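Undergrad: Just dropping this structure here.
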Amino acid sequence: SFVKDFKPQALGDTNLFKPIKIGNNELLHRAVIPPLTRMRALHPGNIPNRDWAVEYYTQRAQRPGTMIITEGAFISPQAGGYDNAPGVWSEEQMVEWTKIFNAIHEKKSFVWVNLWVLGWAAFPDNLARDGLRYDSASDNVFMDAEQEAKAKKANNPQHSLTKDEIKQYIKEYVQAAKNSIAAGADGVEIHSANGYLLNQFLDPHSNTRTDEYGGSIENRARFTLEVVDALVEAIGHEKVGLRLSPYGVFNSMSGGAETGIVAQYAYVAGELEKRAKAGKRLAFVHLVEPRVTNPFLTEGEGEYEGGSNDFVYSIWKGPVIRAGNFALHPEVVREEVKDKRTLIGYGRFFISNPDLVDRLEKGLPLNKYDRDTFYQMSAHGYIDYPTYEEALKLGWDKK
Ligand SMILES: Cc1cc2nc3c(=O)[nH]c(=O)nc-3n(C[C@H](O)[C@H](O)[C@H](O)COP(=O)(O)O)c2cc1C
Ligand SMILES: O=Cc1ccc(O)cc1
Ligand SMILES: [Mg+2]
C-alpha cells in the first residue's frame, strides 16, 4: 500500500536535483541513501548475503549519480557482535562486496562503505562464544538492563579499552578502509554516531575515563579524530567522511540533556575545518537530525526541538548530509536544500521505495514500509518492494 494521508510534492525545481561533487564522485542529485542495517549477512563469516545483496543495492542504484552508503560493516571480529551483519576484513567478504560495488558502478551510481564498531552495543555472549571481549569506553557504566544482564551470564564483563587496544582498533579501521577501496569502493564513512564505540568515547555519560581518552572535550574526541587522521593518511581525504548524531539518545547516549553536547561536537567540527585549511578536507560530514533521536521510533516520535544542528554550518564549510524523517516532509527539505552544500539522506523510505529519487522529483506516492522485515532473513521486505510502475500494475492505488 502507498502511504495514505500524505500530500506528495514534486521536488524537481529545488536543489535536490542540482548536481554536486562529493569527494571524487559527481552526484547528479542530492538524495543520499544513508547506511541501513538489514541483517541479511551470512553466518558463519559475516558474509554479505550471496543470494540477495547485489539485487538490493542494484535496485536502489537505478537513478544515475545516486550516492549509496553501504549498511554498517564490521572492520574486524572484535569490532563485530552481530551474527548477521557484514564485515570487510576477510577475503571471503571482499569477494562478495566487489560484486555489489560493481553492480552499483554499472548502474552509474557511487558506493561508500560505512565502517562499524559496536562497543557496548554488541552482544556479550555472541562475543564470548567466539572468544572476544565486550568493549566500551568505560567499565562502570553499562548501556542498559539486559546488556549488563547478558554480560554476566556469559561471564564477559564490559571492558574499558586500554591505549594499546585502541591503537589496534585504529589499525583495523585502516585495513578495512584499504580493503573497501581495493574492492572498488568510492570511499568510506567513519561511523561515529548512534551510540557505538566512537560515540561511547565522545559522550560524557559513557566515557568516564581519566587518561587522554576521557575527561574533557578534547579527550573524549581523541579516538574519533585519530581514526579520521589515520584513514586520511592511508587512502586520501577525498575518500573519507564522518557521521555524527549530536542530539541522538539511541543506545544510552546523552542527547540534549547534556549541556555540553553542542560544545563537544562544535569542537570536532572545528578540528575538521582546521584540517580542511591544512588541505585535508574530508569528503563530507553526515549528520543525523534531532528530528530523530532514536531510529526505532515511528516518524514524529522522539523529536528533540530544543536543539539544532545548524551550528555545524558556522564551523565546518564542506558538504553536509542531513538525515531524519525527510521523506514524509517535502516542505522541510525544500527549505533545507536552499543551502548550496546540503544533501538529504532518506533512510526508512529508501528501504521501501527502490525508485525513491524518481518519486521525489515527480511528487508521486511513496510505498509504506514494513518494519517487520527490516531485519528478517528473507527476500520478502528486502528486495520485493515495487517501483511506482510495478505498483500501478499491481493495483496499489485502488481502481
Ligand atoms: C532498519 C534500519 C537500519 C539502520 N541502519 C543503520 C546503520 O547501519 N548505520 C547508521 O549509521 N544508521 C542506520 N540507521 C539510521 C539511519 O541512517 C537514519 O539516520 C534514520 O533511519 C533516520 O532516517 P529516516 O527517518 O529517513 O529513516 C538505520 C535505521 C533503520 C530504520
Ligand atoms: O537498526 C540498526 C541500526 C544500526 C546502526 C545504527 O547506527 C543505527 C541503527
Ligand atoms: Mg491497472
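Following Swiss-Prot, chain A shows residues 2-400, kept in their order.
Recorded method for this deposit: X-ray crystallography, 2.7 Å.
Heads up, the Cβ atoms here are built off N, Cα and C, so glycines get one too.
For the mutagenesis result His192 to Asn, the note given in Swiss-Prot is Strong reduction of substrate binding. Reduced oxidation of NADPH. The feature substrate binding site is assigned by Swiss-Prot to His192, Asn195, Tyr376. According to Swiss-Prot, the experimentally introduced change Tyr197 to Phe is described as follows: Reduces oxidative half-reaction with 2-cyclohexenone 6-fold. As annotated by Swiss-Prot, active site, proton donor applies to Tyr197.
Explain the structural surroundings of these features, please.
TA: Look at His192 (mutagenesis position): DSSP puts it in a strand.
In sequence order, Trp117, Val118, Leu119, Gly120, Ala122, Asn252 are the residues of the chain that are 6 or more apart from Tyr197 (mutagenesis position) and have a CB within less than 8 Å of its CB. In this structure, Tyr197 (mutagenesis position) belongs to neither helix nor strand by DSSP; it is coil.
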Undergrad: Work out how many Å separate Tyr376 (substrate binding site) and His192 (mutagenesis position) at their Cα atoms, rounded off.
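TA: The Cα atom of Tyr376 (substrate binding site) is 20 Å away from the Cα atom of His192 (mutagenesis position).
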Undergrad: Near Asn195 (substrate binding site), which residues of its own chain have a C-beta under 8 A away, given they sit six or more steps off in sequence?
TA: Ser246, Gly249, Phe251, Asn252, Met254, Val289, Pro296
Undergrad: Within the chain of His192 (mutagenesis position), which residues six or more apart in sequence place their C-beta under 8 angstroms from its C-beta?
TA: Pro36, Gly73, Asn115, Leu116, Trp117, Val118, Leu199, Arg244
